[PDB]
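One structure is given here, and the rest of the page talks about it.
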Amino acid sequence: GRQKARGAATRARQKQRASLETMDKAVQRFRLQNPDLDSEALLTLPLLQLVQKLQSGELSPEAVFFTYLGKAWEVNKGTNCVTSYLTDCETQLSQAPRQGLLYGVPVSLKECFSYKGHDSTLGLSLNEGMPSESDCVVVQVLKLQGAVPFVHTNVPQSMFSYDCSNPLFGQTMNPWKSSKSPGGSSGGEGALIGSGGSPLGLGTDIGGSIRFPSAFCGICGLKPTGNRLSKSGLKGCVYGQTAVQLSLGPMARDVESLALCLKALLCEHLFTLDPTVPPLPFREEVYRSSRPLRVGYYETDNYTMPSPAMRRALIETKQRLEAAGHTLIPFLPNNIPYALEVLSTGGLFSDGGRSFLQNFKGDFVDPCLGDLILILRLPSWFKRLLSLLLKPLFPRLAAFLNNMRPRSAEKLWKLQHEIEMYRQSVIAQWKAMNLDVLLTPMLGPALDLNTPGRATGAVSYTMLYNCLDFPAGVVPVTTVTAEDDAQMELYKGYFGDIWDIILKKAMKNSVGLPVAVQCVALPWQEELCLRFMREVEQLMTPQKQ
Amino acid sequence: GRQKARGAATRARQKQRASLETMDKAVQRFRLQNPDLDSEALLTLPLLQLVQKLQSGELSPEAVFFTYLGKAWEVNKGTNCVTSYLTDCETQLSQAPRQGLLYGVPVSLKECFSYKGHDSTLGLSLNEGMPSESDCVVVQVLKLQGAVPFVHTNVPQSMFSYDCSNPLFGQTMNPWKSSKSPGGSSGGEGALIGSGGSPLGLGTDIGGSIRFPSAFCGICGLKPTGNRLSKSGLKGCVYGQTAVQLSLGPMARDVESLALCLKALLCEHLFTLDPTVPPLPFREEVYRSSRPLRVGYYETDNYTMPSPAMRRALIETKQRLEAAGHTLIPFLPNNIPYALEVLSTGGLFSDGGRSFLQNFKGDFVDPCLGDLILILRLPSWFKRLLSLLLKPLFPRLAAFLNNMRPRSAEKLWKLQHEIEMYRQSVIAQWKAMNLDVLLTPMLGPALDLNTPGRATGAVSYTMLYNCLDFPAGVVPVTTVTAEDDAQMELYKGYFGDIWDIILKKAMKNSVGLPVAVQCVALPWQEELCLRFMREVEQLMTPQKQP
Ligand SMILES: *[C@](O)(CCCCCCc1ccccc1)c1ncc(-c2ccccn2)o1
Ligand SMILES: *[C@](O)(CCCCCCc1ccccc1)c1ncc(-c2ccccn2)o1
Ligand SMILES: [Cl-]
């Protein structure tokens, strides 16, 4: 029976179509009244300058809103990144608090950021036609800071994916190349911000879901420490999994934009609306520091062989940092295989997938999820026998499979404790070399559509820091050259298993696509992390001031 | 076989004896050289004044250290609160950083605060002769702030108890009345600080273990939000249970001492030594505020009927707050039975007790734990059958028994999510009435020895805030009167089960014993919480000296 799933799809498509139609009408009505508005001047302004002109009165909020609405609508045509037009938002426009740190700034939202009167489907049939009954906390704070949230953007079915397709709204494409994934689970945001259609957005990230789409689409993203920001009111599909913690964070065209966004969120409105978040205000002094940095670095995690473009990105950044006076120290977190295979996978799937799979009862399984659902459905004894068979030839596959089995509360306790010990073990490493920050590769360039679901190993660069729960952001530093792309033909991977084979093929045909590096700091050091991101932005892409 | 347990007891008792003997020799040697030191003047100084005089140079650190060491040794004689003399600590004395916020202050440590070269036994055989390899983080911070940690103090076997006895170092007694429990699991500290033998100490608290001993021994304690202070290096016996988190916090003779101790701990040293703790510095402006407060309150949680002393303590505090200009708003957190029976008990024993019971293999089970170990050992089906049998008669006993069973990772996720939602439910309730703070009763007067283990129900007043993970502190406000004590003979309890019956008997003969109220704020509001504790202290113990 798929009648219910087909009904949901038909309806979701109707709403998305209607929303885009409403956007078109609003944009045309505005343009007829403002024939002389220099829209490209306004669209190309960096957020900081846009904000200052909104604040001075030089730009009206309406001019900014409708110009950006027009561009969002245009870029959606080739990306399918927008799922819904947040229908209140013009009335919010007219009432945006004037002294707010984000006054007059349109902000895009990953679909799971609950918004009153709108579904947060996550691409699942069961969530369709169940509108949210209030704004989640961070949407409330944005609004109290004068921001104007205006679209929900697309995500892969269930959000447990670094691709971006679902059976409801379909497939989001990379704005730089249609055959490529925008990444995700925050892929809508990546596609939208990456093509100029929103100056600022929020995403979420449990295995790389802010960082993948940022990297793949050539923009900036920060995954803070999990509890730096509020997850109150967020839509999700598994509840009470605390071993590997969700984080929510900003995505934007530059580092300053992420900094401003954090500064606006980390205010009294957030702290009182959600007392469970520690009231740590944005430390501007740490963000603005120009002190030389002790920067740890690795060019590979020995788990996912990096692409030629990834490796060159890393070495060139290393080199410009050295040239600017920073100390670059080789550093690799210990026991990565164990963090990924036992701690991260086990933490994410301690119950064998059963809670997660309830979401798919009755539903279609998007092709971009691959065989994940098929695998999770297998009984525990079969996952185990399969694991023992695969171990000698494909130890990685064997490891994930074994750790995706159900267990007792007793074993989850043991797992939670190991996560905590691992965390302190890397902190210890870090302190022993006296690092300030850590520079790593970031998976790049964008994989072809429907391949992230088949290259699970490639999450190693990002998931490590979900497991450690350290702040981690990504900055675009280069684009893939023909030379980089030709060298993929020599890429073999460290394991030679199906994940390596698919990644080889998936990263081909990527000339001109953006490639990032990743910046990490210790827990609660989001300001230092951003300070480091700002430095990399400056040295590698000087033109983004 | 208890041959190993007996061996560990014999050794631990030798060490304790040797420790105390070393303390005596050091005290005697000092006193010989300082015949004209007014030790009572020095002992009776409040910590803030003591700190200032250490800081000016008017009192030497040696004077303060040895005078306090002498008092500790004296009060131990009738309390058995000291398990070990922290042997480095005279060398640390000589090297204590002069600009440190706690320069020259002797500090007592609950035995689970790891200290280089010493066991943290927790009263368990299996931890004896396994000396800690370094100081835990908060001990390091204390030392970097110029403090001088000097004794490990006693705890009930495993710490999972609000009495204070174990098979290794034995039973700690209340300094006010030796037939009474000092409370605990931080009972050593309560007994030591409560009789004058230490001006400041740190304890831990997962179900009330800072607040019970503070309340029972007539002193102050704060249980902060769990992750306000670093737990790195703390000794425990259950690993990876994150549903109901442990919290560490100060104990002292007044509120200002708690404030100073939090201020000294919340510095860059702690934050960089344990990056997992959010670097929230102590907000003095919030602590020193004298704004009128919206104070929620209840005289009873409808779970544990309060003793007459508890209820009067609560109403008199309510009344003085109103007299002082604060708004007192009736308020009771919703669904307390659920939070205690399902959320707290389940989170604490999600695995049916199996990890916890590992600690007791081969060991004696201290009488003061009651039947806890016997009940955890019971197979799951039998816990369940027993529970259905008890349900009609004793629903409370039935509930705990049912929620003490093992479950899957899947159900723990559901539970962890329920804890998180309940937390938000109470927060919403709290915001709906626009409270600043909450005033509740606090269990007591001190129960007789070996009865906390049989009055599990009486953790209701404190464990609620472990479950909610709100900062909660206790302040002494009155002592039990003849009239309060006479009225316990009419105490029936709300359930009439064996826990109500034992509490009635256990609080008997308590004239003169201290009785506290409890102060709560929202998560991360330790400064507001302490501000409110200060106000109750000012109104109810006006003769509490500066
Ligand atoms: C996003 O980070 C997910 C990226 C894809 C990670 C797949 C990891 C994996 C590991 C082992 C086996 C298979 C796959 C992301 N952002 C939000 C969420 C999310 C998911 C579910 C509930 C709430 N939030 O994932
Ligand atoms: C302390 O808070 C314990 C107070 C007693 C709580 C008993 C609650 C209970 C009993 C039976 C059934 C259900 C609930 C305290 N402080 C520290 C610790 C501790 C214990 C074990 C390991 C580490 N820390 O308990
Ligand atoms: Cl936290």
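Going by Swiss-Prot, the residues shown for chain B are 33-578, listed in order.
If you're wondering, the header gives X-ray crystallography, 2.5 Å.
The backbone N, Cα and C atoms fix where each Cβ goes, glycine too.
According to DSSP, B:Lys142 (mutagenesis position) sits within a strand segment. Of all the Cβ atoms in the protein chains shown, 32 others lie within 10 Å of the Cβ of B:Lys142 (mutagenesis position). What Swiss-Prot records for B:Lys142 (among others) is active site, charge relay system.
Listed in sequence order, B:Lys142, B:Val187, B:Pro188, B:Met191, B:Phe192, B:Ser193, B:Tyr194, B:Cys196, B:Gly235, B:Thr236, B:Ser241 are the same-chain residues at least 6 apart in sequence whose CB falls under 8 Å from the CB of B:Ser217 (mutagenesis position). Secondary structure at B:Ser217 (mutagenesis position), as computed by DSSP, is coil. Marked as active site, charge relay system by Swiss-Prot: B:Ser217 (among others).
Annotation comment: Swiss-Prot describes B:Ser241 as active site, acyl-ester intermediate. The DSSP secondary structure for B:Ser241 (active site, acyl-ester intermediate) is coil.
What Swiss-Prot records for B:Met191, B:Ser217, B:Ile238, B:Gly239, B:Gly240, B:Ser241 is substrate binding site. Packing around B:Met191 (substrate binding site) is summarised by its Cβ count: 27 other Cβ atoms lie within 10 angstroms of its Cβ, all protein chains included. B:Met191 (substrate binding site) falls within neither a helix nor a strand when secondary structure is assigned with DSSP, and so counts as coil.
Here the residue is the original one, while Swiss-Prot reports the published mutagenesis B:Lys142 to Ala with the comment Lowers activity 40000-fold. Lowers activity 70000-fold; when associated with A-217.
Under the heading of mutagenesis, Swiss-Prot lists B:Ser217 to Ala and annotates it as follows: Lowers activity 3000-fold. Lowers activity 70000-fold; when associated with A-142.
Within 10 Å of the C-beta atom of B:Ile238 (substrate binding site) sit 24 other C-beta atoms, taking all shown protein chains into account. Residues B:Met191, B:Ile238, B:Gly240, B:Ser241, taken from the recorded positions B:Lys142, B:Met191, B:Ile238, B:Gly240, B:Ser241, are distinguished by a CB atom under 6 angstroms from ligand 2.
Between the binding-site residues B:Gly239, B:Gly240, B:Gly240 has the most other Cβ atoms inside 10 Å of its own Cβ, all protein chains included.
The maximum pairwise C-alpha distance among B:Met191, B:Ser217, B:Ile238, B:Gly239, B:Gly240, B:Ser241, the residues recorded as binding substrate, is 11 Å.
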